[PDB]
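Worksheet: one structure, shown below.
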Amino acid sequence: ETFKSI
Amino acid sequence: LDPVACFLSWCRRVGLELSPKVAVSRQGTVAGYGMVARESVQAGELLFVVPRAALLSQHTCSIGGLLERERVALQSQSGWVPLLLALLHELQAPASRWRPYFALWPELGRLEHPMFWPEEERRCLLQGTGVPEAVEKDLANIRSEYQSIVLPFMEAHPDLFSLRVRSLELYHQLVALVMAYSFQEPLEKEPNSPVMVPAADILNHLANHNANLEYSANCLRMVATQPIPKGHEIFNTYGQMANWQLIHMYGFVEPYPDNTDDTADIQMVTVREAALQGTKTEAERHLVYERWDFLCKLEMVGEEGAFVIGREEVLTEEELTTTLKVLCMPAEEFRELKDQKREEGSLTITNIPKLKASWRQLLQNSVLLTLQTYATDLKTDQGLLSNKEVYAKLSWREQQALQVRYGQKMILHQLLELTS
Ligand SMILES: C[S@@+](CC[C@H](N)C(=O)[O-])C[C@H]1O[C@@H](n2cnc3c(N)ncnc32)[C@H](O)[C@@H]1O
């Protein structure tokens, strides 16, 4: 799970 | 300069296509590298395309197999260990297919995350903002991962990890980098692990952004969301981000009033506390906890969660509306609910003053308790901000922390005014 999705 | 030119040849080599209208630049950007419009861009216009094989992940890296193979050993709270090992490996690999990409990365020893601040400074400047708590949890996880997982893996595979990357300090820097640079692709529930997206992680962030990323089967597309005039920077959105999250994850803040997405948190147990505070009887106390538990069953509250308050609207909207309803409803009216959906409606600047007196009073008291968790009141921070020459004399970290505290107290005080 890596935060910045866009 | 040359790294930019090298990176752009690399792009061409790996099929990453940039629009002739966009330029990678270090001139006139809000920070470091950014992209600027060479020519005015229209809403909906394609800015660049990144093939999925260009992404740097646990799956595309040269040891993807070993990592997948060992997926159980490499578990953690974050789920980032596989990506961190791919990065650690690729950084020491002589013939890394991503070198020209790494060349644009920031200097690792100059990262601005509060996790790299002296502990007293972090603790003292950011008290009540939620940052010290988050950083402390991060630091603990980072340290345990390195000792029990990452270091023993690297030592088990010395061929794949030179000694120069067996570094706690480096491991901290790469965690920060993943935090600030990585993308996590939305699902559709086992959340996708983050990946590094070349070119896309050059774009800076604003609440008022003019670009965003789209995922497709074979590639990622960065597309304009607003017209972008000639010479204007192109801003991606990292998410709906409050300043406390920006500084924690990205080491920057948006100065007031730029961050239209800023928020303040009211801890859920603080609302409970306010409810208890109003009780005159040990019996009244225990009827409070019955209402609390019912809300825990609805999954509207929880011991470590918080209500999230936006500038114009409550974000954890149904959680809060339902919490107010239940804690405040007549004791008779409750027993029939505890036997036999939740509460609809918005919580906005216009709506809040129209709520029941009992809802507004519980909220008012919760906000007073929340404001008491900061070291100073809003007037103090409002004074440091209003006087530009006083502000200018604050250190960079003090200015950043001030923006976080100020943004949060303003929202809380607005809520105080709305609940009279
Ligand atoms: C995805 S990178 C963007 C590229 C970065 N400017 C660089 O030189 O590599 C995210 C980092 O850029 C910086 N950044 C992004 N948006 C910013 C902003 N609006 N103001 C100040 N710094 C920003 C922060 O340092 C953040 O950690």
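To match Swiss-Prot, the residue numbers of chain B are left as they are there, and the shown ones run 19-39, 64-230, 236-387, 394-473.
Per the header: X-ray crystallography, 2.2 Å.
Positions of Cβ are set from backbone N, Cα and C atoms, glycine also.
For B:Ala73, B:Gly74, B:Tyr75, B:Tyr223, B:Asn251, B:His252, B:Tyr297, the entry in Swiss-Prot reads S-adenosyl-L-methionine binding site, with the evidence type experimental evidence. When secondary structure is read from DSSP and collapsed to three states, B:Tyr297 (S-adenosyl-L-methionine binding site) falls in the helix class.
Marked as substrate binding site by Swiss-Prot: B:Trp122, B:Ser224, B:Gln226, B:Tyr262, B:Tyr297. Sequence-distant contacts of B:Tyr297 (S-adenosyl-L-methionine binding site), defined by Cβ-Cβ distance under 8 angstroms and a gap of at least six in the same chain, are B:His155, B:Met221, B:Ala222, B:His252, B:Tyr285, B:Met288.
Quoted from Swiss-Prot, the note attached to the mutagenesis of B:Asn283 to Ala states: Impairs the methyltransferase activity toward RELA. For B:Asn283 (mutagenesis position), the Cβ neighbour count at a 10 Å cut-off comes to 24, with all displayed protein chains included. In three-state terms derived from DSSP, B:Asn283 (mutagenesis position) belongs to an extended strand segment.
Looking at Swiss-Prot, the entry for mutagenesis of B:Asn283 to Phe says: Decreases the methyltransferase activity toward RELA.
B:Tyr285 to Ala appears in Swiss-Prot as a published mutagenesis result, with the remark: Abolishes methyltransferase activity. Greatly decreases the stability of monomeric, homodimeric and homotrimeric structures.
Quoted from Swiss-Prot, the note attached to the mutagenesis of B:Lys372 to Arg states: Has little effect on automethylation level. Look at B:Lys372 (mutagenesis position): DSSP puts it in a helix. Of all Cβ atoms in the shown protein chains, 20 besides its own fall within 10 Å of the Cβ of B:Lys372 (mutagenesis position).
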As a whole number of Å, the Cα atom of B:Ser224 (substrate binding site) is distant from the Cα atom of B:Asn251 (S-adenosyl-L-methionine binding site) by 13
For chain A, which of the recorded positions B:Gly74, B:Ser224, B:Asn251, B:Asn283, B:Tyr285, B:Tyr297 fall under 8 Å by Cβ? B:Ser224, B:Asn283, B:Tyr285
One would quote the Cα-Cα distance in Å spanning the 5-residue unmodelled segment from B:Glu230 to B:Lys236, in whole numbers, as 9
Three-class DSSP assignment, B:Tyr262 (substrate binding site), comes back as strand
Distance filter, Cβ under 6 Å of ligand 1; input recorded positions B:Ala73, B:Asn283, B:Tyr297, B:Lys372; output B:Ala73, B:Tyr297
Distance check, please: Cα of B:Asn283 (mutagenesis position) against Cα of B:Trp122 (substrate binding site), rounded to an integer number of angstrom. 23
What does DSSP assign B:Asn251 (S-adenosyl-L-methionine binding site), in three states? strand
